[PDB]
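Chemist: Before we start, here is the structure in question, set down as structure tokens.
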Amino acid sequence: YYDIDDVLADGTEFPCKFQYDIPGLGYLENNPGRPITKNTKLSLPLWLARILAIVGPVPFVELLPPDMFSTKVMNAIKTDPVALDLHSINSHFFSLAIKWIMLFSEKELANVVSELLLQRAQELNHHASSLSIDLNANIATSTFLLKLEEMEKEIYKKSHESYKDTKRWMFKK
Amino acid sequence: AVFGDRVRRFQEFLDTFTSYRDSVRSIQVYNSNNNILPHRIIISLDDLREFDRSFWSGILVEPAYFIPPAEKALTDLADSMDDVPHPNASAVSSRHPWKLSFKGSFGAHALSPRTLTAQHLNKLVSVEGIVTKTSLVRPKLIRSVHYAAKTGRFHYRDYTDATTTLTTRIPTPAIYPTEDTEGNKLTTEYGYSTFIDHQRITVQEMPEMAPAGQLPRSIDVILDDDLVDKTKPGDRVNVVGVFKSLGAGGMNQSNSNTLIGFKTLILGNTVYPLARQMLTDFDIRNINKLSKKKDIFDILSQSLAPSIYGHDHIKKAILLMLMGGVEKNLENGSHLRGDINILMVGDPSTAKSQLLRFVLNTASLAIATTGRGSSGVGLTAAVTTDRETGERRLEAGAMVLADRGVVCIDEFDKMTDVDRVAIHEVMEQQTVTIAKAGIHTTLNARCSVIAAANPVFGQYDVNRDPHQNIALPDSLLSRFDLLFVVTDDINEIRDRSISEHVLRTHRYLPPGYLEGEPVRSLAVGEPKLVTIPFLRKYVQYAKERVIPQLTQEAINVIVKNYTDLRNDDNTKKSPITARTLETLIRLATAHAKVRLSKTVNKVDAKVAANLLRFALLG
Amino acid sequence: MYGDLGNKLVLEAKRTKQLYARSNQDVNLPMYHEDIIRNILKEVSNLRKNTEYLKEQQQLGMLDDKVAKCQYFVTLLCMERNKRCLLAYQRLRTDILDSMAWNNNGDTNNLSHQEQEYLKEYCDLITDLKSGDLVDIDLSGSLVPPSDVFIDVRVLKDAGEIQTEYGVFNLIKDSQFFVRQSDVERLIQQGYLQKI
Amino acid sequence: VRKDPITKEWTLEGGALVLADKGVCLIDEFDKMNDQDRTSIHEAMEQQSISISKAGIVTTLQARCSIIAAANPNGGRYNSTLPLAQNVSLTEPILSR
Amino acid sequence: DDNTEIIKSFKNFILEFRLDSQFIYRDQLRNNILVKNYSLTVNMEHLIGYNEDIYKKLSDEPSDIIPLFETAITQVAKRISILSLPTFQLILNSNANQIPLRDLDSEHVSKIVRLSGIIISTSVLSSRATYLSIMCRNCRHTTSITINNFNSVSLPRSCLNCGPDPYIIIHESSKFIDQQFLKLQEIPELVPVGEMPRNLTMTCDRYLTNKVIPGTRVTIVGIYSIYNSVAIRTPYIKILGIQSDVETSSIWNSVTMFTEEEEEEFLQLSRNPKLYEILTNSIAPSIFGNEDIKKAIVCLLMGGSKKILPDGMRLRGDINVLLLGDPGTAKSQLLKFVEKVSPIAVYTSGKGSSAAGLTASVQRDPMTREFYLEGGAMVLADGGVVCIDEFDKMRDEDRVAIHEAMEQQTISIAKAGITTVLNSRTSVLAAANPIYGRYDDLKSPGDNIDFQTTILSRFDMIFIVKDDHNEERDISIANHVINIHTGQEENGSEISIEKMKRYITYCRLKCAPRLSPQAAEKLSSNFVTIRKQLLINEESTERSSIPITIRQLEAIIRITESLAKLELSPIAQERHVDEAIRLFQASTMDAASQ
Amino acid sequence: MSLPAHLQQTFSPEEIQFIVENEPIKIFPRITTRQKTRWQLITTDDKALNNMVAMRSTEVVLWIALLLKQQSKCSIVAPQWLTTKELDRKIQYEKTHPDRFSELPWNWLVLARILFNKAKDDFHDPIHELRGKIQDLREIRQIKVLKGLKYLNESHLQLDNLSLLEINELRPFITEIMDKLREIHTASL
Ligand SMILES: Nc1ncnc2c1ncn2[C@@H]1O[C@H](COP(=O)(O)OP(=O)(O)OP(=O)(O)O)[C@@H](O)[C@H]1O
Ligand SMILES: Nc1ncnc2c1ncn2[C@@H]1O[C@H](COP(=O)(O)OP(=O)(O)OP(=O)(O)O)[C@@H](O)[C@H]1O
Ligand SMILES: [Mg+2]
Ligand SMILES: [Mg+2]
Ligand SMILES: [Zn+2]
């Protein structure tokens, strides 16, 4: 509730489709102060979309399949989890996937996401373990780092700091 | 041993998915009924991965050992399916096995000509780029059939090449057998022998994606059989094939270089166009509904270049040029072009170059050229030699390349007369005549020309007459249907509006980007402004399925307008001529095309007259 | 829409958190974003006005049940989102202030008046805690386990003959001491000395 | 810049200035020089370097040569009454160099 | 026999070296293996310290000893990574005296040498053979060959009856590596008297490819070998290690290479309350005054931000500066310093330039008879600054070729059947003189400037520098120059060239600020005021030669964004708008008013 | 707040060292405290220190042993497992069984570092050989850890005989990855 990343994740826009005729809800639409007809298609933030979908018999809104959980993205995930660039797809992919799974009680997406997370964490740990050495006194690391999601970035930072602290303590003069 | 096991496994895979079996049956039925469809099947790598991980991985990393088994399995399935009663002698002797084709998602094998390295050799890859070269099509010998009169039996020989098969085999000289095993004379049966087409193309990295300060790189591709003529220079393609290595590469003692690497190229499996947007029923209905609006022209014109303030009339002219008129060729021989040419002469910083860039991006086919960057030969066609064949040929130029398209010329006045002559001929005749190195041919060049230029002094002067301001020849000027003179006038209201618009535009941020962050595929086969893709769909629909015909009322309006404009005391920035009547007719036809109307009505004539009057007398 | 200002505020909060994480030793809280919070509160007031108008219309008007329900729910959800964004931002700033207070034994222009009062009260609370049965321990002490009884230290900033509880150390700049780590731990903490 | 007869590739050749590296370049009849010709030496006479950007050749040479020039005043004879500037057709930069 | 002992010695060196309590090379090898980087960098001083005999053996016959070292590295890597992997690459670092490129001769044949030069050309990656699978035509005998890339190998001449050369390579079972060719020129300062710069052919393998771009100074460690293209051999260099002062990897990639200790040094510097003054003082410390021009150069180096609109329209983000002034103003020295400090820069003379020189040139290959495109100063200086000295000397024809490059940041070529649009995202810093060599106040500005308005409008800031004879300023300048001739603050008031270049790269790759609404309102008001003033200033006799169009508004926006980027500030406020407006008034409006 | 972020949910290496130095160790006193002032400790036992005789084996706490060693008043008896022969046997055991970990002491790395830094002349074997053996053991264990990291799941996980320092190093990554997998699985239901 007070965790910053969770607040940001809930702000992403998801496709929606109203099922009732609600005058005066134009401010959600592009134009203000006009009635919104049924079946109208628009994107709403997750915080408003989820509650409107669950509450409202025929609810107020129907959550259409997003573009982040499409067949193309699933196939790319299955084909090459490590090479897939998740940041461009979304910066809160794992959080939004967990929320979607909780909302819809589905197991195929859960399996796919679990496999993707495990296969990505393998390389994440490899990179975190990899540490530099100063002989006098990179490219792949940064290339992979550019592809990471926010949660993966946090895990990478924690693990890298732990490894660095252990190495520093071990080799302190 | 393993080959048979792989063949059986792919047979099981094909059996599990009945879509490929249905496609093969449909192809065979169509061929039997009757022009013909090549023996090729597109399979989805995702389905193969879901079915058998090992086979999918092998095809991806070791195509040489896993593709031929799949092709043999598909050929066996098709042959078992075939039920032709009488096989023709050519059919019996024909060596026409089914060839496999791939689609889906290439995770890490989706590369470009720049990223292809030695680590990717002998692997299935997808290459995206632009075609720059295209060798001539020539037949290639694979099988030879011979006849022995005394024995009365047909003997055949099979040939192989480095590029014909994925797996290496002993080279076979093309020397036709002459004698039988026992010494019997042999006669070549050309009609029963099998030849296949062969072509070599060069795919170039897209210039926009190249690194900083480095020129684009290119890779060679080999196309055989039905993929021979699927591309032309200047096309954007997505080629799937197997990266290969050929030759000794200096290994042989005859090469003393000891510093030279091997040869490399791609044996293409698919060619995926990247130009015509498929129209759905929903899209067609939306296009019709939008066209039924009275002010469709205004909305469509405004939707062009939303980031450019003003220039409404130039935007309307650009839209009409994109839609284009109707081209009529008379029996006597006279040819009347339907393309509309536009010229803009104005002061610096008037959004001419930005308009050229926008029309370059929006138009389905468009070629960009500069004044100082182009030549006469580079515009028309260059004489060159074919590597594959060693035959003197022609290379398409800017003009040729843009056939049935648009060519954008920037800095039109910074050219040379030598260069200008080519253009003059192009616009006047819409054809290219070449007389070089024993080559006599006429090239079709039917393109709309949109160009920008500056006054001789660099700033339009009202006091001086139009002739002095523009140094371009009068004959060249007369070919342009519309001439727009745009000047930068200092006015408080207009200055404030333009400054506010520019400031608002400069504050744009892209989706998914944080403030202060600088601006940096998944699958292969796969009064409100109108979005650009919808505009492209609308333009394609209108230009493809509408041919407006003239009517009497439009003719009355056109002749009235022409009579009024030509004999009027008021001066004109451009002289009136009989070409103005053709320009008016062309603009009326284009406006009729805008509305998806089979006939040209009074509204179209009025709009064309208004546009011409604005272009002439401001 | 409605939550864009709150989203921007949370983005700024994330930036502040990243700055805090990156910083090694010295941290200075950015200026309190008074303008954004003022705009958010004005938006909340506008939403309250909308809710009151909807209630009045329902009392006397042609509005029906479904429309009223949907509008009321949308307004309430928007208010909840704005409240959550504000509270998250304030909580992050308060946590950073708490860490700063604990770092000391017990500029301010960036803080607001409420935050300054909160910091003063928290420092008072820390001192009161230190005054209890844990007086023998120094709760606001070093969290690094003691390793060496005697260490070499060097004076970093000149100061007079400061009389500490353990003894008198005439801190002449550029002079080394061979003393116990416990005795001069506080001086190292304040930056007068250095372990080298 | 020329094309090499043997290798058929663009190449760089030196000039008077190059040949006079750590030496002297003597230009008799300086005032009779073409404007274009004259203007060439501007960079060389102060920066002591030659910059060439032609036919894809982007390079900078070393020209550490001193220049001694002989010139005739306008009209064929010096007019001691008029200022120096009016007696010669050279411009301010070349004179300052 | 001896090879096994050499391999054992190298393995012992790898597994036993230690300077305090870390096995440097063991840990380095493990870390490199973790990230799929099959190589190892060895410092030769450590090798000398461990055992001088090993260094003597390595130096005596490098071409025969290095492969044994690679084999030892591979064996140690297999031991350390696999619990019971292609051949690893050896990269060397040394501090030996650098031999001038021209001093390389017969005496240095087959020896490890260190030299520095300028890369002028790079080739397309080729494919070399490491593991070859071969088969005999007649008896179909399968055999394999292992090839090292060090040249003092061929297909067997006799099968294992079969004719000469009976083996044919099976390609699908072979393994290949990457190879590249480079052309290295000698530094201009090291060239002998009255001699053309000398070129040297060099080669790199595997992990040393795609490491340098043309026009960047580099230091090379390699073997001076020879290859037979009859009594002569063509010299060449086998690269063993590349050391450059420019992070080429971070320039051509969105990826950025900066150590954690660097990133935190550049943040601390940015936190300085007066970084602007430090950078202004850090440019041309030997030139007196010209503070405004130094600030303009700082803005040009930092550059603005580029925006790509959804409709496809692209907005320029580079700042161009023109210097029109009298002789002795020190414009050329400023241009030279800018060329020296910028990460990428090319210094060119207008006089000695051409249309084909400065954009791109159609060139026919002598052998293939095919036409290719070489690159010119504005392709070689992509992502940097082009210093066009003697701008006025340039012919019209040549000049006119620059417009699209400056504004649209592209090069359009339609020649010899080549139709392409190159990328040239460069900033142009030009210096020129008036028509008569001095700005004569008696004559109108139009008569003092021969430049057409079209070219001038593209320059964001125009500086009309006039030499005024003031006794106090003259004395100050004389004292400064005398102190320079007869004669290191580094106390936070100035940073060296290397640090400034690194900071410029970091800022360019990290920040791209944006204008706030207040900045936009102020900028619109100022633009309206400036245009109104220009309209008022017009005289009936002539029209303003110095133009004020939308391009000047864009230029001011770019200057403000560059000022904001200077401090790594994600947003540009009115504080930066005021400085940008002051600079514009001091340069462009100052030129126009006169 | 009260506790920094890097000390949350995990121990710093200094804390691990502090935990290690609480264990006993054998020393050879170089003075005779036993009588034929008095240590009065409240955390450990003081009987051993008081009844200390010269060149007679006695057991005390590791930190007290190091404090005595600093004064050159006691020679630390190195652990039996820290011999070249025993380390070689452990390396052989690791090599023969790629699935398990050798039964090294839970404080072998920390104790080895402490003894190498503080007690260099007490070891009977050359220090460099011991350093090499420890390095080889560490690399083998790292290979085993990397191989075993592939089985992370929403359910439990077993890592037998893994030392304290390695567990401390791996705690963040393992814990977070397993937590996220558990969260996904719970959401699936
Ligand atoms: N009406 C306009 N609205 C917005 N921006 C404009 C407008 N006119 C000009 N500009 C700005 O002008 C900048 C440069 O001008 P542009 O290159 O389009 O000029 P041009 O017409 O090609 O002139 P020339 O080639 O003679 O210099 C563009 O970045 C664009 O932002
Ligand atoms: N303010 C100054 N401080 C130091 N040196 C100066 C200053 N002004 C001029 N000089 C020196 O004066 C000489 C002028 O040569 P320079 O090539 O720099 O001139 P320029 O301004 O480019 O003129 P030109 O138009 O004649 O080429 C140089 O040696 C420069 O060092
Ligand atoms: Mg232009
Ligand atoms: Mg100069
Ligand atoms: Zn044989």
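Here, residue 1 is simply the first one shown, and the rest follow in order.
Every residue gets a Cβ built from N, Cα and C, even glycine.
Pasting the feature list from Swiss-Prot:
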type    : residues                                                                       : note
DOMAIN  : E:275-482                                                                      : domain 'MCM'
BINDING : E:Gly325, E:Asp326, E:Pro327, E:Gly328, E:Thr329, E:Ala330, E:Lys331, E:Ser332 : ATP binding site
MUTAGEN : E:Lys331 to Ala (Swiss-Prot position 422)                                      : Loss of MCM2-7 complex helicase activity
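Map the listed features onto the structure and describe their local environment.
Modeler: There are 20 other Cβ atoms within 10 Å of the Cβ belonging to E:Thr329 (ATP binding site).
Every protein chain considered, the tally of other Cβ atoms within 10 Å of the Cβ of E:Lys331 (mutagenesis position) stands at 27.
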Chemist: Radius 10 Å, atoms counted are CB only; among the binding-site residues E:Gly325, E:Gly328, which position scores highest?
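Modeler: Max Cβ neighbours within 10 Å, all protein chains included: E:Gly325.
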Chemist: Give me the non-local Cβ neighbours of E:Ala330 (ATP binding site): same chain, 6+ apart in sequence, Cβ-Cβ under 8 Å, ordered along the sequence.
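Modeler: Correct list: E:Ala284, E:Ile287, E:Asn290.
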Chemist: Using a Cβ-Cβ cut-off below 8 Å, which of the binding-site residues E:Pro327, E:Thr329, E:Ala330 are near chain F?
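Modeler: Nothing passes the 8 Å Cβ test.
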Chemist: Around the C-beta of E:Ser332 (ATP binding site), how many further C-beta atoms are within 10 angstroms, looking at every protein chain?
Modeler: 19
Chemist: Would you mind pulling the DSSP three-state label for E:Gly325 (ATP binding site)?
Modeler: strand
Chemist: DSSP three-state call for E:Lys331 (mutagenesis position): helix, strand or coil?
Modeler: helix
Chemist: Cβ within 8 Å of the ATP site centroid (E:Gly325, E:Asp326, E:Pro327, E:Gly328, E:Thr329, E:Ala330, E:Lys331, E:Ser332 excluded): which residues?
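Modeler: Other same-chain residues with Cβ inside the cutoff are E:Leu323, E:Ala431, E:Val465, E:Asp467.
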Chemist: Which ones in the same chain are close to E:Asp326 (ATP binding site), with CB under 8 Å and 6+ residues apart in sequence?
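Modeler: Counting only residues 6 or more apart in sequence, the Cβ neighbours of E:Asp326 (ATP binding site) under 8 Å are E:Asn433, E:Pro434, E:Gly437, E:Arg438, E:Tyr439, E:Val465, E:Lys466, E:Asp467.
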Chemist: Compile a sequence-ordered list of residues in the same chain as E:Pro327 (ATP binding site), six or more apart from it, whose Cβ lies below 8 A from its Cβ; state 'none' when nothing qualifies.
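Modeler: E:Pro327 (ATP binding site) has long-range Cβ partners E:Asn433, E:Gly437, E:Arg438, E:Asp467.
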Chemist: Cβ under 8 Å from chain D: which of the recorded positions E:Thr329, E:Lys331, E:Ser332 qualify?
Modeler: E:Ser332
Chemist: Around ligand 4, within a Cβ distance of under 6 Å, which of the binding-site residues E:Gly325, E:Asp326, E:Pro327, E:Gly328, E:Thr329, E:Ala330 show up?
Modeler: none
Chemist: Using Cα coordinates, what distance in whole Å links E:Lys331 (mutagenesis position) and E:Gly325 (ATP binding site)?
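Modeler: E:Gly325 (ATP binding site) has its Cα 8 Å from the Cα of E:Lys331 (mutagenesis position).
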